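Asks: Can you read through this structure? Questions will come right after.
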Amino acid sequence: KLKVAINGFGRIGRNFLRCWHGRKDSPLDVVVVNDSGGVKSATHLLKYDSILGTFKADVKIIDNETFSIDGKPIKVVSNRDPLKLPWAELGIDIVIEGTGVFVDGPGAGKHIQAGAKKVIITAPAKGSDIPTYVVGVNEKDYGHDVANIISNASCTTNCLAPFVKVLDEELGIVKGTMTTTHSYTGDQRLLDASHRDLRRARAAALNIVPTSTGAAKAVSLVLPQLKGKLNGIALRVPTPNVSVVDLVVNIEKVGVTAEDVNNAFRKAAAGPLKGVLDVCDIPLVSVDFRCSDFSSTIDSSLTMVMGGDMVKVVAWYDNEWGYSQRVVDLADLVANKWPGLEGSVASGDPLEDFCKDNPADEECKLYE
Amino acid sequence: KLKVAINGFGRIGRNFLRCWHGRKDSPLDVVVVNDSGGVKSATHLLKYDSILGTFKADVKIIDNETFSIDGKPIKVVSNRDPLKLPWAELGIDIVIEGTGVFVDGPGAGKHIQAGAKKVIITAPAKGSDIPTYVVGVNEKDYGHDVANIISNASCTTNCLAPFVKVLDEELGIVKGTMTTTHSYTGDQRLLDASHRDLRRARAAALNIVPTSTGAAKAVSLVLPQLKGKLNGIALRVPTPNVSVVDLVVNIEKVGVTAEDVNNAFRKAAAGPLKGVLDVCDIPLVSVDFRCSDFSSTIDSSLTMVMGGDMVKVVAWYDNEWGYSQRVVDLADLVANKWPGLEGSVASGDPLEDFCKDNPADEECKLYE
Amino acid sequence: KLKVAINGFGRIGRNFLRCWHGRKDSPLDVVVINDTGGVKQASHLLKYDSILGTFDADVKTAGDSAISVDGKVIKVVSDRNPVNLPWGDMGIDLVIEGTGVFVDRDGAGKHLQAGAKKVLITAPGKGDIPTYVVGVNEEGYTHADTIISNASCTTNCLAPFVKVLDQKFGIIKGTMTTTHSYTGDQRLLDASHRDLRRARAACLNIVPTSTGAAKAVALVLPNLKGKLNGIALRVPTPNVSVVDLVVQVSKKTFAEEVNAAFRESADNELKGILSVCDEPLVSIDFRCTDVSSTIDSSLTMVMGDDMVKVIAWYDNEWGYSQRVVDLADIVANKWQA
Amino acid sequence: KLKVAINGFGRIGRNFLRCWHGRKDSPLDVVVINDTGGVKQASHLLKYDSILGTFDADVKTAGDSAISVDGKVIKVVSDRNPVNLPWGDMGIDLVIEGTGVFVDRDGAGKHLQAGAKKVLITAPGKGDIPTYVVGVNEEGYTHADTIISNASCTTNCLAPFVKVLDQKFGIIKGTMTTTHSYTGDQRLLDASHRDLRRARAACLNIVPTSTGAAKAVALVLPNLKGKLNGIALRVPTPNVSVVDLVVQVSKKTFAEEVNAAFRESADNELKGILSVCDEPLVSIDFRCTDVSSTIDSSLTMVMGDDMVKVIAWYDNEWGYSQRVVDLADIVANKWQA
Ligand SMILES: NC(=O)c1ccc[n+]([C@@H]2O[C@H](COP(=O)([O-])OP(=O)(O)OC[C@H]3O[C@@H](n4cnc5c(N)ncnc54)[C@H](O)[C@@H]3O)[C@@H](O)[C@H]2O)c1
Ligand SMILES: NC(=O)c1ccc[n+]([C@@H]2O[C@H](COP(=O)([O-])OP(=O)(O)OC[C@H]3O[C@@H](n4cnc5c(N)ncnc54)[C@H](O)[C@@H]3O)[C@@H](O)[C@H]2O)c1
Ligand SMILES: NC(=O)c1ccc[n+]([C@@H]2O[C@H](COP(=O)([O-])OP(=O)(O)OC[C@H]3O[C@@H](n4cnc5c(N)ncnc54)[C@H](O)[C@@H]3O)[C@@H](O)[C@H]2O)c1
Ligand SMILES: NC(=O)c1ccc[n+]([C@@H]2O[C@H](COP(=O)([O-])OP(=O)(O)OC[C@H]3O[C@@H](n4cnc5c(N)ncnc54)[C@H](O)[C@@H]3O)[C@@H](O)[C@H]2O)c1
């Protein structure tokens, strides 16, 4: 329902559309990509996934500006500079940060200045300014007027977060650290190619990289309850798109069996974490959840414990696919929080949100 | 030098020019503030304080949005939204959060991209993310141009901290708790006015509310090595502006008298804790420090120990004046902290430099 | 018995409520409120008062949706729309908008426009509202009058006897002022108030201003205009204010003569409305007392027998409610519209 | 050069002390002063003030007997009887009695007894003193009044302008009132004091009263008596207060007519003495301010061209002292004795 735009299709954004297309009552709708790759290519690139199969839905490759797909004529830009590209005539409330390039917060201004009202920051928290908001985790901390520029933190984090609450919340940790089994991707040089990074510069498809990732930080970002408490490097392993966490944590709890915790997880999964926290029980591997969208992926068994306090926490998950169907919900959240809708429930008790606008109200200036 | 401004207009928005104009070392300069009440007010506001007296300054009314300060002019904004505020056009390197509603650098970020090179956080922002910036403790230990939205913890703690810092620093203390005298203010209404909180609801200057102090936590936030050892209650009390806590502290050390520590005060106060920490000797009260910028006022005599080790440790202090001096603290710091000169990377080796331009480099797609 | 709602419901409303309870046989069944604040707060708003102390009446809320006071269920709506507030589910008879922001008939009408039917405000109804005050205009008030208001406490308080003032001797000229308390309407701490005076913090400073007392003076009594007109002084106090007025009366007299001429006033009309004495009393010795004031008969000195001092610790808050609660009862009475 | 000691080292003691430092050209060699209170207290008391803040003037003194401050080492003792208060040991030039408890010329006599030369009393002395006040009784003043008085700040401030108004417009009748602050004259608590009102605590209550103003006006203004009579309103404030008077002036006029007239006066003579403006300024805006009071220009209404409200924030303490200081040094000059 909301006009959406892409500044060049996000590898994830691509499926994310088909995901969005796999979405039905989407309060949003893409209208254009900044295709600096040719439509039919992008079309094919879109119509054809390289992992979970091409789209099982028509794509009409109409003219260089606007192909269609199952009757969805979506326009095409081609530029690294947003401002000119008028998402405003395109009425694009919120623009997919189809680059990553504008990893800087202020990058998106040009895009607000290109016709965005809010900003779908596709980028994990490279900058500090914007927090991403996470379903099951920190999504609801968003109200409107809260950071129209809104991050898409790392799936790693983004799949780290959901379950990672249970521990500190249901049972209590001391601290801990993790490590993805990051599938192979493009951002590591296929061969040894000139790339500012140490490792990703090296030949990709064959090896794994212990890799810097403040996802743990980025968690502590959205989990101040864990601010400056956790750790973890990445492992860019050779798979197309799937990863599991390393995660070890000195739980505060006595050290009960994980099963219960995982039941508690499954309970919490049964709680706010539908589509978010899968705690399954079948021992299964990368394939066995490809194109499966349940954000977490745990054979409840697998994540386990050493001596109770130290917890051998591990769980498969997607890095792009599920990741995408995480973006929409939050992308929807803004539309769910979108103005124009009737949003009055109770101020006679909970005027907190009411005067959340004005703290100089009858009395609202909490913390002075 | 550094381009400065204020988000909104507060009593702290009223606080600093008193310092700043009265200052003699301020490299930076404000050029505009969002007084959404008119210079006539703003002047009458700023020219005439309620406590520190009329501004001893010819802050004069040049044009209704661009007035004078004894000859120095400053523009004025009038609005309650970052995005229209052209800190870019204003070039403002540093703006001071005056809504409070920005408990979040994110909202402050809504000025960063808007041309705020850096953002002066003023209060304890519920956004934990920003490194907890406090003088005498972590002030230098802050990282320049790293997340340029710069925290500032509660004056109460912000004044308590360097003192609270020096104590364990002098002693080593098992833990601590306290209660300040949070002067009457607006946040608690003069009337029993409808409030998101029972406490500040009441008619302010008569009732005396003990309340919540994350400032206590903020100690850990600025004294991580002292984490958890902190407590106390925010006693909102009816004064214009001075708070003072006695801190109950089980000192980890022997349990020698305080005067020794006060000698260590007399050492460290006279040491780096000048400007903030005073240990006067004449037992004196609120007035005796008004307009006085020694941002902590300990009374050695009044301070006592219980078991020699449980020290009853007091310190008078204002709540905004000294706080207003915390403004200058990073201000001149962040000023010299500002690079000014250039960098010595290698846009071949540090192709990230080349990528800083060539951000769309596969040679550069780190962690993404 | 009269279904009533209160918009902008506040202290004086809470006072009115503490009145309402103290008003045994309160013919206003005020089962509704508008207050954007929280319920327990709204409870404590009434439950826990500063000046009259907490409401000597226990408040119970089931659980958060509704609060019952003195065994009677009560409601409190919260929406800044001057209409959306559902005054129609009961078809409200009387509304009291505390906010005062609708100095035009409209917002009050907007309150009536979804069920409400009658109105009085702490704000002086500017224009499109009958200048209606007890002692002076509550009588000429025909109950067909629906949306009226009260002017300043000062205006409200002075009204009856200042009418009696020109009665007994006639007043050449009159310039009144109040020892008006401090409130949040004036910036209790320095904030963006139109009145630069009312803009500071000024917990210990006064505010030169004026009042409908200087204005409705004509609206409540015709000749009483201009020559009969003064100013207002919001002073560093929380409580019962005093009239700083010296009436240039017409008929020559001495002080107590007019107070003699105003013993009767309490003895006949000011009874309940106002009072008078010469034992020195202070605002607390006027607290929760419904006789809007007692006049300093002694220090209401005569000077030239025309320009005559008038001085009276007047209940800017409780009687103000009371008088309105009185006026409410008056409109609770004679119920046709 | 004036070997002076004042009685009752109150705030005004500190004030004039600070004024000694404040006012330039001080022949007032006030190397002693009296207050039966503890002197080192008084020192610290002098050292530390609330309103004008601590007198940052660091003082180094060796021994209880000798005290030195800002070069001008100044003695001070603590005692009740002026005869028990030796003045000839310095051959005292001037005394002022801040205590108030010596509100008759005899104490001054008793001060003159122990070796004083000149006396004045900031307070209106009960009975046996023709007071001297600038603007009113400083012209016919003679330095040859070894004992004189000032009146309360009220009169000490309310005097000139209206006299000049009486000069330039006359007044049929004047109804003067003040926002008189609180002091030791009234009880902090409800302690036993002659005036029940001054006896009361009244932390936020005013005192309806009448200072010597409407009485001292007789002396200071041989004309304006009875007709030009109001009262005092002793308020629960510690600080700079405000005039609140409505006059029935003689000559037909209007507000601004007096203002420029009131302006020009300060533009020449009430310079330092008094002031006038209309920029809304509250108490805090008058710390240590000497032009006794700026009169409001707006709210100073005028009815029938005689009924004229007047209003002005005045420094009951420092500006009073200022005025107290004013003729004080003047009598130091023309030093006949
Ligand atoms: N002094 C402290 O130690 C401390 C600590 C925590 C919080 N605070 C709060 O943070 C603020 C800092 O103190 P202060 O000196 O500025 O007093 P202040 O209360 O006047 O500052 C905030 C005020 O500025 C105004 N404001 C907010 N947003 C505005 C906008 N867009 N445009 C114009 N005005 C706006 C409001 O009046 C707001 O109350 C205060 O609200 C203070 O209560 C202070
Ligand atoms: N697919 C993901 O989950 C994801 C998410 C974030 C970052 N990354 C990594 O960072 C990059 C972004 O990945 P992606 O998912 O967004 O797919 P993507 O790599 O296709 O997104 C960038 C695309 O937009 C265009 N582009 C690049 N820079 C641009 C710029 N300044 N302006 C306009 N268009 C620009 C290009 O056509 C490019 O295909 C990739 O290199 C990837 O390795 C991946
Ligand atoms: N008591 C007096 O003598 C007097 C005289 C004149 C005016 N007033 C005004 O009336 C108020 C005092 O009366 P009170 O004791 O009953 O308390 P009160 O302050 O709560 O009554 C009015 C208040 O309603 C508030 N308001 C605005 N919108 C509102 C909404 N949707 N819901 C609820 N409140 C809303 C306003 O802030 C306003 O201050 C003060 O605001 C004062 O300014 C009082
Ligand atoms: N404008 C007026 O109404 C007015 C005028 C003159 C004096 N006064 C009174 O005198 C004081 C003037 O203001 P202030 O700042 O000086 O306050 P203040 O009360 O401190 O001044 C009076 C001082 O005299 C001292 N005192 C009392 N008895 C004494 C005695 N036998 N001998 C010596 N000292 C004695 C008191 O301790 C006090 O220090 C006030 O106490 C005031 O009440 C008032």
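Think of each number as a place in line: the chain as shown, counted from 1.
Looking at the header, which is where the method is noted, we find electron microscopy, 7.1 Å.
Note: Cβ is positioned from N, Cα and C throughout, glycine not excepted.
Swiss-Prot feature annotations, pasted as is:
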BINDING   D:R11, D:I12, D:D35, D:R80, D:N316  NADP(+) binding site
MUTAGEN   D:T36 to A (Swiss-Prot position 101)  Reduced affinity for NADP, and slight increase of the affinity for NAD
BINDING   D:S152, D:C153, D:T154, D:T183, D:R198, D:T211, D:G212, D:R234  D-glyceraldehyde 3-phosphate binding site
ACT_SITE  D:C153  active site, nucleophile
MUTAGEN   D:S192 to A (Swiss-Prot position 257)  Reduced affinity for NADP, and slight increase of the affinity for NAD
Asks: Taking Cβ atoms only, which of the recorded positions D:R11, D:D35, D:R80, D:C153, D:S192, D:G212 fall under 8 Å from chain A?
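Replies: Checking chain A against the recorded positions, no residue falls within range (Cβ-Cβ under 8 Å).
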Asks: For D:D35 (NADP(+) binding site), what is the tally of other C-beta atoms lying within 10 angstroms of its C-beta?
Replies: 22
Asks: Taking only the recorded positions D:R11, D:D35, D:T36, D:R80, which one has a CA atom nearest to the CA atom of D:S152 (D-glyceraldehyde 3-phosphate binding site)?
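Replies: The answer is D:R11.
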Asks: From D:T36, D:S192, D:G212, which recorded positions have a C-beta atom under 6 Å away from some atom of ligand 4?
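Replies: List returned for ligand 4: D:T36.
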Asks: How big is the gap, in Å, between the Cα of D:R80 (NADP(+) binding site) and that of D:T36 (mutagenesis position), rounded to a whole number?
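Replies: D:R80 (NADP(+) binding site) and D:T36 (mutagenesis position) have their Cα atoms 6 Å apart.
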Asks: Quick one: give me the count of other CB atoms within 10 A of the CB of D:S152 (D-glyceraldehyde 3-phosphate binding site).
Replies: 23
Asks: Counting only other Cβ atoms and using a 10 Å cut-off, which of the recorded positions D:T36, D:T154, D:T183, D:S192, D:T211 scores lowest?
Replies: D:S192
Asks: For D:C153 (D-glyceraldehyde 3-phosphate binding site), identify the closest of the recorded positions D:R11, D:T36, D:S192, D:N316, judging by Cα separation.
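Replies: That would be D:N316, the closest of D:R11, D:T36, D:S192, D:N316 to D:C153 (D-glyceraldehyde 3-phosphate binding site).
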Asks: If you count the C-beta atoms lying within 10 Å of each candidate's C-beta, which of the binding-site residues D:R11, D:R80, D:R198, D:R234 ends up with the smallest number?
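Replies: Comparing Cβ neighbour counts within 10 Å for the binding-site residues D:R11, D:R80, D:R198, D:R234 gives D:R80.
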Asks: Measuring Cα to Cα, how far is D:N316 (NADP(+) binding site) from D:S192 (mutagenesis position) in Å?
Replies: 24
Asks: Round to the nearest Å and give the CA-to-CA distance linking D:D35 (NADP(+) binding site) with D:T211 (D-glyceraldehyde 3-phosphate binding site).
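Replies: It is 24 Å, counting Cα to Cα.
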Asks: Return only the integer: C-alpha distance in Å from D:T183 (D-glyceraldehyde 3-phosphate binding site) to D:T36 (mutagenesis position).
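Replies: A Cα-Cα distance of 17 Å.
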Asks: Taking D:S152, D:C153, D:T154, D:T183, D:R198, D:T211, D:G212, D:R234 as the record's D-glyceraldehyde 3-phosphate-binding set, what's the max Cα pairwise distance in Å, rounded to a whole number?
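Replies: The span, Cα to Cα at its widest, is 17 Å.
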Asks: Using C-alpha atoms only, work out the spacing between D:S192 (mutagenesis position) and D:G212 (D-glyceraldehyde 3-phosphate binding site) and round it to an integer in Å.
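Replies: Counting only the Cα atoms, the answer is 22 Å.
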Asks: Just how many other Cβ atoms lie inside 10 Å of the Cβ on D:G212 (D-glyceraldehyde 3-phosphate binding site)?
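Replies: 22, counting other Cβ atoms within 10 Å of D:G212 (D-glyceraldehyde 3-phosphate binding site).
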Asks: Measuring Cα to Cα, how many Å separate D:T36 (mutagenesis position) from D:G212 (D-glyceraldehyde 3-phosphate binding site)?
Replies: 25
